[PDB]
Structures are given as structure tokens and as C-alpha cells.
Amino acid sequence: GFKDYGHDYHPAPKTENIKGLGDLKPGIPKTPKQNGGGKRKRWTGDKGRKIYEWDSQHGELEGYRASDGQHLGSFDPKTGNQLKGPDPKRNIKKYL
Amino acid sequence: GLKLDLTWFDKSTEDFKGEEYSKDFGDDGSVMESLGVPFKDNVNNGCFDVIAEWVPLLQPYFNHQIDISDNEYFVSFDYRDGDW
């Protein structure tokens, strides 16, 4: 039943509570999941040079370089601290 | 509970122009039922393109006067325990 569905994934942070990455604005969401009809919630920061996307299974922001989509690592929305570092294999270049 | 998280963007520039949450639905998902969005893998898991059909179904829950000829709209189905 429905509450159960609501605990399947980690709720995304509301924009105002994302700390430590500067001023942020939601961006048009474009990255599909394979299971789910949704596109990943998206924010831009640093004049749009940085993109962040909520990953609702791990419960962290994945950060990307807007110019080419390169992955930058993940960040704790409460602090803004880097948690994972860049993964050269990962980018969002087809979803920019 | 469940809030519809509504978000909209300029068709010309894609700039962000607004965000509004519906009131809390508690644990009643039927609004998702009326959109035709299964619960499975869809709660706290992304945003959906607000299509023309969805406007009438959604508008009753928002102050924003949804205008799909002006803006691209997206909704997500956020669920958090309690009041939030």
C-alpha cells in the first residue's frame, strides 16, 4: 500500500534546503531511469556551469560539469560536502 | 504525506520560472491514479511531463494558473512522513 511505496526511495531535498553549493535553481529534468517513468530532479549552480541531479536510491546529489556532462562526484545536500569523487566512466552528456 | 511538486520553465530559454507544492495528501495516492501514474517506482523517483490532459486534473490543487502554451511543466510525487 501507498506509504510503502513512499519509502521505496529517498525523498529529494527541497531546493531551499540544499546547502553548500551556492545559489541553485531547478533545471528542466532530462535523465531517464530504466525502472520508473520519471526524469531525475535537476538543479543548476555556478551560473549554470554545474548541474546536480538527485539520486533517489543512494540519496545524494550527483554533480556534473554542464559543458560536457562529466561526472564530478556526489554531495551531501545538508552540507554540500563531496562524498564520492569523479568517476571518469560517468556523464550526462546525452541528457544536457 | 504525498505532495505534488510542480515545476515550470520558459519554453524559449528553458530558464526556471517557478515551483509550487500542492497541499499534503497524507497517504491517499488516488490523485496519482487519476493521472494514470502507477505507484510502483514513481514515488520520490523523478518528474513527469505535465501533458495537456493532466492540466484539468492538476489545476484544482494549484494557485499557479498552469499555462502549457507558455511554459513546460513537470510534476513529481514527493512523499515524506508527516507534515513537511
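We're sticking with Swiss-Prot numbering for chain A, so the shown stretch reads 456-551, in order.
Every residue, even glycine, has its Cβ placed from backbone N, Cα and C.
Quoting Swiss-Prot on the mutagenesis of A:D510 to A: Nearly complete loss of rRNase activity in vitro. Take the CB of A:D510 (mutagenesis position) and look out to 10 A: across all protein chains shown you find 18 other CB atoms. According to DSSP, A:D510 (mutagenesis position) is assigned to a strand segment.
Listed in Swiss-Prot as a mutagenesis experiment, A:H513 to A is described as follows: Complete loss of cytotoxic activity. Nearly complete loss of rRNase activity in vitro. Under a cutoff of 8 A between CB atoms, and with a sequence separation of 6+ in the same chain, the neighbours of A:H513 (mutagenesis position) are A:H465, A:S529.
The active site, proton donor annotation in Swiss-Prot covers A:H513.
Cβ contacts within 10 Å of A:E517 (mutagenesis position), excluding its own Cβ and spanning all protein chains shown: 22. For the mutagenesis of A:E517 to A, Swiss-Prot gives this note: Complete loss of rRNase activity. The structure shown keeps the original residue.
One mutagenesis experiment catalogued in Swiss-Prot, A:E517 to A or Q, is accompanied by this note: Complete loss of cytotoxic activity.
If you look up Swiss-Prot, you'll see A:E517 marked as active site, proton acceptor. Annotation note: A:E517 (mutagenesis position) sits in a strand segment as assigned by DSSP.
Here Swiss-Prot describes A:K539 to A as a published mutagenesis experiment; the accompanying note says: No loss of cytotoxic activity. Sequence-distant neighbours of A:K539 (mutagenesis position) (same chain, 6+ apart, CB under 8 A from its CB) are A:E515, A:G528, A:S529.
Look at A:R545 (active site): DSSP puts it in coil. Here the Cβ of A:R545 (active site) has 14 other Cβ atoms within 10 Å, regardless of which shown protein chain they belong to. Residues or ranges marked as active site in Swiss-Prot: A:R545.
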Members of the recorded positions set A:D510, A:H513, A:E517, A:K539, A:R545 whose C-beta sits under 8 angstroms from chain B: none
A:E517 (mutagenesis position) versus A:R545 (active site) - Cα distance in angstrom: 10
